[PDB]
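After the structure tokens below, expect a handful of questions from me.
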Amino acid sequence: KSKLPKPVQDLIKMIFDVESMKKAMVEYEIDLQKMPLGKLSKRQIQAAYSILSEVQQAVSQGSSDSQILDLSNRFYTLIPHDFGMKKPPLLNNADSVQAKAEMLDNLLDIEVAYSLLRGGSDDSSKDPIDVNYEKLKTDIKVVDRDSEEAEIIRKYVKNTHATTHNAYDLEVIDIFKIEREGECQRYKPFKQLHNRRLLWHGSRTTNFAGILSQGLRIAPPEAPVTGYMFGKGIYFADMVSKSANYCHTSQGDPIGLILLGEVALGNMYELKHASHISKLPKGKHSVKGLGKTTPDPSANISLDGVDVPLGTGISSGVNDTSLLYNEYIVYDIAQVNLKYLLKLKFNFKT
Ligand SMILES: CCc1cc2ccc(CN3CCN(c4ccc(C(=O)NC)nc4)CC3)cc2[nH]c1=O
């Protein structure tokens, strides 16, 4: 029987739940009879990305629906979807491509989680929670509710929930301090870079075994760059609710997970509209998508030398931007050092 704290055991059970992984695949209309969890492979997902790149190439060149049918059909051949005996929906536009690129990104984290469960050893005498905990290669500790870092974290959640995301409110259940093995060593060239901020990153519960195991990752080279607003990087927010929307929680599953990561932003390349970049301009270390609203710059505080933008939302003074709130993107996985993992309860008001 496991000696790990009860909040840590509940976290492990939640992230390694096979029925939740199957639920996420049904949500994507994937045919689990033709392609179950065990037959999902990096090779097949990578080939599907390549077909999405071929589709996006035809859409950008104004191909007719009849011309694009063969390309669209090719994607469904690689990633079988459950449409019975009907024709699947045609992928003939940028939005369709982006939705499928986003699904494949999630499939990559789910495959990692399922591969951890299948690729080890079987020992009945050990508690499965302890066995699964060791597969993450991440030290997970419970942060004390009355500590200084907990109070700062709770303030960041309390102050940065946007008014436009008022369909739910958030309650912090557990705060975990996380240390992925080798990540601090990887982060060394960036540990003293200017503009290091503690930013949010939300994701579905089914991604967290992959995130703790492999870290935050960038979409593979096979993925279409146009499927991502600011190209293929790792995306963060300074407003808790902007990241909490990426948990995809609901009334029927109101518990979500969100990361706090130290991100070395350095010289930010400030943008107001989509830019499907492959590389940053010389001397730039990240992209900052300028939002209309920003956490009050005067209320920024420091947590272990890292700036925490926990001020309440005010006008940034930025006009003509497609973003309501800020977003930060890095294009090198080494620029991220995950610090905390929060378990949140979403209370829906709808
Ligand atoms: C603006 C704040 C924000 C943006 C945001 C944007 C997107 C996603 C969804 N994630 C993207 C990364 N993704 C990947 C998973 C695996 C791999 C891989 O194996 N690469 C080789 N690459 C990417 C999983 C799904 C979550 C987000 N959460 C936020 O809080």
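We number chain A the same way Swiss-Prot does; the residues here are 662-1011, in that order.
The backbone N, Cα and C atoms fix where each Cβ goes, and this holds for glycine too.
OK, Swiss-Prot features for this one:
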ACT_SITE  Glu988  active site, for poly [ADP-ribose] polymerase activity
BINDING   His862, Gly863, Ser864, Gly871, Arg878, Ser904  NAD(+) binding site
MUTAGEN   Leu797 to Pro  1.5% of wild-type activity
MUTAGEN   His826 to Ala  Strongly reduced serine ADP-ribosylation, caused by abolished interaction with HPF1
MUTAGEN   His862 to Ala  Poly-ADP-ribosyltransferase activity is impaired while mono-ADP-ribosyltransferase activity is not affected; produces a mixture of short and mono ADP-ribose chains
MUTAGEN   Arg865 to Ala  Increased affinity for DNA damage sites
MUTAGEN   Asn868 to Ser  4% of wild-type activity
MUTAGEN   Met890 to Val  <0.5% of wild-type activity
MUTAGEN   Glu923 to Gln  Does not affect ADP-ribosyltransferase activity
MUTAGEN   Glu931 to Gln  Does not affect ADP-ribosyltransferase activity
MUTAGEN   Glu988 to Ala, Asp, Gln or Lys  Poly-ADP-ribosyltransferase activity is inhibited while mono-ADP-ribosyltransferase activity is not affected; only monomers are added. Disrupts interaction with CHD1L and ability to recruit PARP2 to DNA damage sites
Near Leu797 (mutagenesis position), meaning Cα within 10 Å, which of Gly863, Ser864, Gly871, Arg878, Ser904 (binding-site residues)?
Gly871
Using a 10 angstroms cut-off on Cβ to Cβ distances, just flag whichever of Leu797, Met890 is the loneliest among these mutagenesis positions.
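Taking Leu797, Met890 as the mutagenesis positions, the minimal 10 Å Cβ count falls on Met890.
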Which of the recorded positions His862, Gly863, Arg865, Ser904, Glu988 have a Cβ less than 6 Å from any atom of ligand 1?
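Cβ under 6 Å from ligand 1: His862, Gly863, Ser904, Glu988.
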When a 10 Å sphere is centred on the Cβ of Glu988 (mutagenesis position), how many other Cβ atoms does it contain?
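Summing over all protein chains shown, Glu988 (mutagenesis position) has 21 other Cβ atoms within 10 Å.
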In sequence order, which same-chain residues at least six apart have a C-beta under 8 angstroms from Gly871 (NAD(+) binding site)?
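Residues satisfying the criterion: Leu769, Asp770, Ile771, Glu772, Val773, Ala774.
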Could you tell me which of these mutagenesis positions, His826, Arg865, has the greatest number of Cβ atoms within 10 Å of its own Cβ?
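The most densely surrounded of these mutagenesis positions is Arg865.
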Please compare the recorded positions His862, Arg878 by how many other CB atoms fall within 10 Å of each one's CB, and tell me which has the fewest.
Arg878
For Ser904 (NAD(+) binding site) and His862 (mutagenesis position), determine the Cα separation and express it in whole Å.
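A Cα-Cα distance of 5 Å.
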What is the nearest of the mutagenesis positions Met890, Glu931, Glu988 to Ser864 (NAD(+) binding site), using the Cα of each?
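For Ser864 (NAD(+) binding site), the spatially nearest of the mutagenesis positions is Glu988.
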Give the maximum pairwise CA distance in Å, whole number, for the residues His862, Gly863, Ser864, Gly871, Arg878, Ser904 listed as binding NAD(+).
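It comes out at 18 Å between the most distant Cα atoms.
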Distance between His826 (mutagenesis position) and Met890 (mutagenesis position) at the Cα atoms, whole Å?
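Here the two Cα atoms are 21 Å apart.
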Determine, using Cα-Cα distances only, which of these recorded positions is closest to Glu931 (mutagenesis position): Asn868, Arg878, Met890, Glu923.
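When the Cα distances are compared, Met890 comes out closest.
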Per residue, counting other C-beta atoms within 10 angstroms of the C-beta, which of the mutagenesis positions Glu923, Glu931 reaches the highest number?
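Result of the Cβ crowding comparison: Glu923.
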